[PDB]
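A.B. asks: Quick one: structure below, then a few questions.
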Amino acid sequence: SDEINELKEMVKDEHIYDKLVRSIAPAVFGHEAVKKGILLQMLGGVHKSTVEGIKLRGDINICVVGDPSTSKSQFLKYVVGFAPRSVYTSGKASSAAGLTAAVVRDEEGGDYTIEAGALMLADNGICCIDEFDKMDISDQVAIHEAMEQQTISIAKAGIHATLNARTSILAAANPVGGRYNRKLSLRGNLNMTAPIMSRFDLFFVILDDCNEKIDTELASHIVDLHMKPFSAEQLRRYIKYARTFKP
Amino acid sequence: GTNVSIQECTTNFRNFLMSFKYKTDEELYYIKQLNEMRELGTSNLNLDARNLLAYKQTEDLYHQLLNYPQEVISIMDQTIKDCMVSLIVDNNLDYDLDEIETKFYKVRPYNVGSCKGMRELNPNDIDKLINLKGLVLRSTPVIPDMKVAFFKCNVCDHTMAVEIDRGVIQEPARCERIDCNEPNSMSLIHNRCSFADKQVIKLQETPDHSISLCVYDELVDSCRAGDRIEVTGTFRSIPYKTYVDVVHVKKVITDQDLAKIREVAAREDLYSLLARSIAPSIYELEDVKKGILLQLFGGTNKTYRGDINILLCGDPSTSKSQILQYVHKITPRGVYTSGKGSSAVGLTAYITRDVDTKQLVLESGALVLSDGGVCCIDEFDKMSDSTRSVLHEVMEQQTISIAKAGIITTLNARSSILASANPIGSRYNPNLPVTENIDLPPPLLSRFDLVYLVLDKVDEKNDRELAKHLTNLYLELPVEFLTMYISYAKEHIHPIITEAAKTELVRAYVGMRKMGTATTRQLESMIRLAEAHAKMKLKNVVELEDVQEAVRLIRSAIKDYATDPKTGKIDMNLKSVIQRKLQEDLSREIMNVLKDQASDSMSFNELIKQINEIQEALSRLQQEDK
Ligand SMILES: Nc1ncnc2c1ncn2[C@@H]1O[C@H](COP(=O)(O)OP(=O)(O)O)[C@@H](O)[C@H]1O
Ligand SMILES: Nc1ncnc2c1ncn2[C@@H]1O[C@H](COP(=O)(O)OP(=O)(O)O)[C@@H](O)[C@H]1O
Ligand SMILES: [Zn+2]
């Protein structure tokens, strides 16, 4: 009864949505759009199977691009520190086999056996990738099937199975010239091609400006950090209830 | 024979245990600690083995004991049990005795005097008490070691308890029952036996090479990867591999030195003296000296590290390699590397699984090896792109995350990086923007703390100064005190930023902002350098003067005052009409003020404070008899 009441307070209040928006990664000041985006990604849509048997993906992908100054990595760190299941990785450190699945010779026999990559791990969870634009295209391609079909297909060395890849991809990246070339439009500042951009349900490009009123508060809070509604523990309890609904 | 006389040794240790004091220092040590140990439920006492050297008979005991530690430890177990029993019931001070009476105790001396070194140990030095130091790298999983054997008779189910003495298993020949006399009917049940934890830990040892230690009982998993470790135990080689049976493990100056430190800190030329004494072969360069010394001091670490990183972007003939090579030797030991002669694996690590260990192991690279220290990277402009990508997460979170085939792990690389980079082309060219003179991309260049443009200008006067500084040096504070001061400041002072010091950060950052490359990264430096300055002053808080000096240092390093705000170019020269106008207006104002007050004259300090909130103007007025 007390557990139900505690979980009920977080659901039956009028302003709960804004309260949860203003609670993701409280250390990062501003950037409310990404706070909404991550909150929605953590509560991915209901998966549906057609009466024809065709499946509909329910997980949400997010990509964020920012200047080298805007704190884009702290969101990834907060997600991997908060998500029940999460994996953090770097764009250049990762490789094709290390993300999806590894074909390796097994013990107790001469046949092969899979090993879980970054995507198979934290299945039914959020996978975080930093420096996404730095990734080689040849190993960005392999993420596509997990991003849209929620599956990993292997046809290598005696393995022909299809594996569950129900993961929400969260990525961070930088513009093509590091700085946001504000002279040009959004089309020319990104090296990502259309196929990969089309697979992100949410997409944010955050910028920096010399507005005095913004920079003063930014300095005040980033200095308070070095000087020192709903708690982070409560959000997992709320999500464990919310995730089961099927609108 | 045995150097340990049981009654003589126990009486000697009884006398020591009741009479020791260090020389409030006058209070007795173990006379106080005995009650605390009787209070404690712990199963062991860490004997302060430095007391063995502080007292004469205990030094003699050490010299006798160097060959027989086990006997004295075994005696001390019973001695501890008897002392507990006496202090509990014989002294009638306590009544909880049963579990202490039944259990077994141990004692671990943790500050024994060191030996002559690992490689100097002789074949007869085996089985002797030794003391060593180093760094731990790897750990083996928990391995059970047999203590009790549980034998059951396979024809009548009778059970016997058999224990191991000196590594020997003795299978019972016949069943002990009067009726059942069947020979060889005893069998061992594997999972009813009793075992104890044994673990092998790898340690990179530095004598006063790597040694694989062995630990037993509660010592397992107390040492883990990366631990800073001092070892007190037994050197072993048995029929012959070299290994250490650990008896205890440690997870880690005079008042005249304090007086010297205070004297050097109090004198007004402290910064000047430090810069002058750090590097005699490098002339002047006050800002560079202050910056590198501040990097050695480092900022405050809170949980937000203070690892200051500096880049030298001077002309490719200025003494910069001579500074980094010297820093590699004067600072507490780190690793000297070059960007050209390094790779991504070379910096971070090589990581692979192990069949024996059944967990990931690391071959530490230089960047991770520098954990907690300083690393030097020459040819920073020549580092490969894949290697440069590692620096990003290193400088942003002091971590390195790797996700490859079968391996997914993160490694810590908390270290300060000092780097030098030649400008694009054969020389720095001020005809191009300052950003375009450096071959580092904006994301990597914008996150450094200090970048120094140490240019060389051809001028006969300065050339003569430098030549006469250098040529007379090779004719015909000490480094010890410098290292002592550096260690002391990091050891003690933890400065906290004051309100007034905090306030100036806002204005300084806004002023740097409105001239727009003034990203938020430099605001990290605006506290990192301030804390290091406060530490260097040894002041327990960060002063507003410290903040202003740090801001000035950043400005001079970047050289904004000589930098063109329109194109980023640099003036070559860094009497003017604006100077004339300012001097004329100042002279008029001071001429009005000096007579507006109800006095014919006033002190120049008060006039300066009244006007500035000058000397040349008043001197010229005096020349005109005004
Ligand atoms: N809104 C903010 N609140 C607090 N800190 C911030 C904010 N924006 C930027 N920062 C600071 O600036 C740094 C930005 O680093 P980041 O841009 O994440 O590096 P990378 O681009 O390599 O991921 C962070 O360390 C963070 O402390
Ligand atoms: N200010 C100085 N003090 C002492 N030696 C100097 C100075 N400037 C240049 N040199 C000498 O010039 C030589 C060139 O060294 P340096 O400029 O540091 O590296 P590089 O040769 O790669 O340019 C060194 O041998 C150094 O002794
Ligand atoms: Zn029997």
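We number each residue from 1, going along the chain as drawn.
Structure method, as recorded: electron microscopy, 3.7 Å.
Yeah, the Cβs are placed from backbone N, Cα and C, and that goes for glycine too.
Marked as ATP binding site by Swiss-Prot: B:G314, B:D315, B:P316, B:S317, B:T318, B:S319, B:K320, B:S321. For the published mutagenesis B:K320 to A (Swiss-Prot position 574), Swiss-Prot gives the following note: Loss of MCM2-7 complex helicase activity.
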A.B. asks: Note the Cβ centroid of B:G314, B:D315, B:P316, B:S317, B:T318, B:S319, B:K320, B:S321, the recorded ATP site, then list each other residue of that chain whose Cβ lies within 8 Å of it, in sequence.
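C.D. replies: Those within range, site residues removed, are B:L312, B:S420, B:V454, B:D456.
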A.B. asks: What residues, ordered by sequence, lie under 8 A Cβ-to-Cβ from B:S317 (ATP binding site) and sit at least six positions away in the same chain?
C.D. replies: B:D456
A.B. asks: What's the CA-CA gap between B:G314 (ATP binding site) and B:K320 (mutagenesis position) in angstrom, rounded?
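C.D. replies: It is 8 Å, counting Cα to Cα.
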A.B. asks: These are the binding-site residues: B:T318, B:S321. Which one scores highest on other Cβ atoms within 10 Å?
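C.D. replies: The largest 10 Å Cβ neighbour count belongs to B:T318.
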A.B. asks: Show which residues of the chain containing B:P316 (ATP binding site), separated from it by at least 6 in sequence, have their CB under 8 Å from its CB.
C.D. replies: B:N422, B:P423, B:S426, B:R427
A.B. asks: Relative to the Cβ position of B:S319 (ATP binding site), how many further Cβ atoms are located within 10 Å?
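C.D. replies: The Cβ of B:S319 (ATP binding site) has 17 Cβ neighbours within 10 Å.
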A.B. asks: Might you list, by sequence position, any residue in that chain lying six or more from B:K320 (mutagenesis position) with a Cβ less than 8 Å away from its Cβ?
C.D. replies: B:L312, B:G314, B:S420, B:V454
A.B. asks: When the number of other CB atoms within 10 A of each residue's CB is tallied over all shown chains, which of the binding-site residues B:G314, B:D315 has the maximum?
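C.D. replies: Compared across B:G314, B:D315, the most Cβ atoms within 10 Å surround B:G314.
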A.B. asks: Consider only the binding-site residues B:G314, B:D315, B:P316, B:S317, B:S319, B:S321: which of them have a Cβ under 6 Å from an atom of ligand 2? Write none if no residue does.
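C.D. replies: Only B:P316, B:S317, B:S319, B:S321 meet the Cβ criterion.
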